[PDB]
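S.K.: Got a structure for you, questions after.
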Amino acid sequence: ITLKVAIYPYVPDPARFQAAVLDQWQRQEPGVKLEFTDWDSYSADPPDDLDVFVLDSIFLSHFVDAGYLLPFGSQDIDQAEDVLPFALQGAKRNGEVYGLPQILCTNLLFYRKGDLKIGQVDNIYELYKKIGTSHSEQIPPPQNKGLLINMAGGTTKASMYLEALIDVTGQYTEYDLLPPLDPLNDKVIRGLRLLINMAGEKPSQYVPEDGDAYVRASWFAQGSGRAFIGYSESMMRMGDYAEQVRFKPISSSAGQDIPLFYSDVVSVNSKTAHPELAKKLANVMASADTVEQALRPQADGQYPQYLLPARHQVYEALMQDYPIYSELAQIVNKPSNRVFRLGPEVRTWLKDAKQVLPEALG
């Protein structure tokens, strides 16, 4: 038996995950071969022959309603009690768990050690009062000046829009019904513009020729910018500098805050010829052992991926050697945290959004 598996491609080091998964799989199922495939939920639906795969939960509702996924009964979930409650909950649809939470993600406010003033910033408007408007379009921003933030790509912007809208309304929603693109929410748009205003248009829209999703973190480590809003994983690219940065969650609104996290869950194809073996693999891929191994440096010169695990056990195990994970654990354990979910019509809404959001933002 050979199982076709696809790990989440948007991580600092995908190979560490593949290796982690293969090693952990072989320990309990050495006779079942794994064929790692490149599959992206952001630009593709599950192929009929892809047995197990990790997808971004914004696409969960669509995959489920389309009949692509195989649900996990409470019997098919290993150590559900160690999984973060909000993560496990964000993986449910139609009263069923449809994915095993493997990675959680959120932008964080990164600032430099001795910059106490940015340390007290809790939202983007408070951030603006400190750093103000960018006064240069150069890439990257001048040393210790402005905001570094990746706002390139239509889906990223669309995603930031939808997350901001939740905090603006003060009510969490899985967006079963996606919002109208006309009229756009002005507060949300003002929020996104404020960010662009702080970062600079070109710098915020920059996409490196090498497709490096973490280039702004390296710029930050080099001294560019005063503040940096990026994913926790950004710290791997910071290398030795990750210990010198300080970070903290940052809200897009001053009044209401519902911390939203992208959740990459391991799901099983409904068409898989090996349901139990596939469920077994999904569990291994989401196991505390596998995720810890994937995040930990696997060779000389490597740093932790600094990705956010969905299980307590990984934070418990990592923080001894990597104290940064103590702070990350704290953020992920906030009771108000929620998984960022989008309705079944996400793909269409995303296409529609890029025809209106870039104009609204300038």
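Following Swiss-Prot, chain A shows residues 39-400, kept in their order.
Backbone N, Cα and C define each Cβ position, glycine as well.
A mutagenesis experiment is reported in Swiss-Prot for this position, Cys143 to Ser, and the note states: Loss of activity. Taken from Swiss-Prot, the feature active site, nucleophile applies to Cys143. Annotation of the published mutagenesis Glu271 to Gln in Swiss-Prot: Loss of activity; the original residue is retained in the structure shown. If you look up Swiss-Prot, you'll see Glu271 marked as active site, proton acceptor.
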S.K.: Hey, how far is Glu271 (mutagenesis position) from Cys143 (mutagenesis position), Cα to Cα, in Å?
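M.R.: Approximately 8 Å lies between the Cα of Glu271 (mutagenesis position) and that of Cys143 (mutagenesis position).
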S.K.: When a 10 Å sphere is centred on the Cβ of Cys143 (mutagenesis position), how many other Cβ atoms does it contain?
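M.R.: I get 20 for this one.
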